Amino acid sequence: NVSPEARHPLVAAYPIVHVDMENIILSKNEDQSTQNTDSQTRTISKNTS
Amino acid sequence: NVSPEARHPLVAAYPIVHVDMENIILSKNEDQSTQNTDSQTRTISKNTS
Amino acid sequence: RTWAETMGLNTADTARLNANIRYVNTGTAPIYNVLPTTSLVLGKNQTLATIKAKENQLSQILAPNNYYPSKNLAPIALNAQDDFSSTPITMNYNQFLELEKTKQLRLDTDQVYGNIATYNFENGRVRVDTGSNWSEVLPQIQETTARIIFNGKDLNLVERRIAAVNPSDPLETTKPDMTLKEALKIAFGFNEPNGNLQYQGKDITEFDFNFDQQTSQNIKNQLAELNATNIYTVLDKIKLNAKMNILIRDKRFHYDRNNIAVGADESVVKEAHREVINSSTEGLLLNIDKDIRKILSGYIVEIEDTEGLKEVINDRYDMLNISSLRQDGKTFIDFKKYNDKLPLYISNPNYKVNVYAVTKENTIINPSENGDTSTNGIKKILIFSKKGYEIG
Amino acid sequence: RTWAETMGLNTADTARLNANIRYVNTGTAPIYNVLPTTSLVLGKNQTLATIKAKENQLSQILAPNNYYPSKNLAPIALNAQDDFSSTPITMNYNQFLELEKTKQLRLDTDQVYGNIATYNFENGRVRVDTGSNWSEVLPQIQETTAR
């Protein structure tokens, strides 16, 4: 894989690695929560006077 | 297991692997609960005026 | 009496994933302890995760033309991202809504780890060397050999490599001189029984030689000095070289950019569909060419009167599932499989039967613009024109 | 009847990150088992993290004038800080507000690990030695040559 310019003894063969970023995907941490409720009251009072 | 048309000294013998996907099982991470409340109240009130 | 009900969430961990994968080896040598790095891509190129396979998804030997896990078994599950398979593969809220809306998700294969196994002269046993892997060997094959792809055996890409000479390197000027005819004779099984380079049935002039850019620049400079003009006559004088690509296809069809047979031309469709044995109102026992079987979608029945008109029962693409593929080497195109076991609309022998065909170059799968979910966007070559009592 | 609606938060762990990266070798000789160290810079020179590439982000060969993964394939994902990829890359609340306001986050490259594959005279093969990286070689090239 050593490219043919470097097969001469006086030319050095070395890699030049360089990372480039193409996307940032950021995920916001949060937590929704819904809640429904029913309630049925039955009051039977009695007032004596 | 080197396949027989590769046995010739001039025919190279090498594997070609690839992965192919047949299903995707997404599992929604949601939590749920219920509740059941049955109360009872006994109001007793005296009232002098 | 109270009743409550809750439904939580988390907008960074709102779904999990589980991919069912399978490995294929289409080379000429086996690979041991396979561990493929692979990545789940959403949308166009929005990569959720990259996962090198863990030990649960580790194959142990993948011989050529074999699957792991084997084809009678179910695929393996990839549901991990930790190095110990204790952490699932998650997905946030936007990605989950988008995947549930548009249903786009693929899986790329970036690279593959895997060992090599070598013959041991003491006891003849084969030892797997865990310090070696095929990532040190394939780049040396790829820089000193010549690739010949070929699809004349049942229309699939059979890639080989033949060790040819590189003229600007002293160690590679030592290999013997490799011509194109000898390369085809030792890599694929082409033989010359009467002084003509043939395959099993065909001739070499029934194929065509699409090259790459630099390879064609070499071939034209080779044919200049040869004082020849046809490639098919001077196959035994074309030297090969290193880093060559040669692509040999079948001259009978057309292909897409991905080099798959997706349709022929119009003449060769009718030439191998005509030998019939069984015939009734239940089913049509035709024979189908194996090549043209791979491009045909399905057969669509028609009814024609004494005058000549059309009556298409199956004006719907989910009624194109008419084909049967039995063990006796024929097809059996039925008639009641998509008619709820009620027969055809044949009342008279003078009413003839007619089926019009279509190749994958000429089909549609999704709906049309306004209302043509029918057979008006189906291009047809005349195959089937015979009477109704000559078929039953 | 009732209807509730709740939204929690945590002001040191408000967002997570996932960078899509790709490696290039423009040099002259390949490098095996590549493992870059990359740091995620927010703003001018405020640094959120410094991540060596884990096992999921390792490139086995990177031949000269080649990419990893290739230009037809989507980039790899870097979303881990633990040695075993079981911990996400986070940010607090102020960094999330600034990032959504101004949109400045880049990727530096500090150093790159990777091995050499030398010849074997005995059987002609080429075997990666896993006890020597290019960081013993490249400072010696950089001092006896001319650019």
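Per Swiss-Prot, chain A residues shown: 275-323, in order.
Determination method: electron microscopy, 3.4 Å.
Placement of Cβ uses the backbone N, Cα and C atoms for every residue, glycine included.
A mutagenesis experiment is reported in Swiss-Prot for this position, A:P289 to A, and the note states: Reduced toxicity in combination with lethal factor. Decreased membrane insertion and translocation of LF. According to DSSP, A:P289 (mutagenesis position) sits in a coil region rather than a helix or strand. Under 8 Å, Cβ to Cβ, and six or more positions away along its own chain, A:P289 (mutagenesis position) finds no residue.
The note that Swiss-Prot attaches to the natural variant A:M295 to I is: In strain: PAI. Under DSSP, A:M295 (variant position) is assigned to a strand (E or B) in the three-state scheme. Counting every protein chain shown, the Cβ of A:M295 (variant position) has 18 other Cβ atoms within 10 Å.
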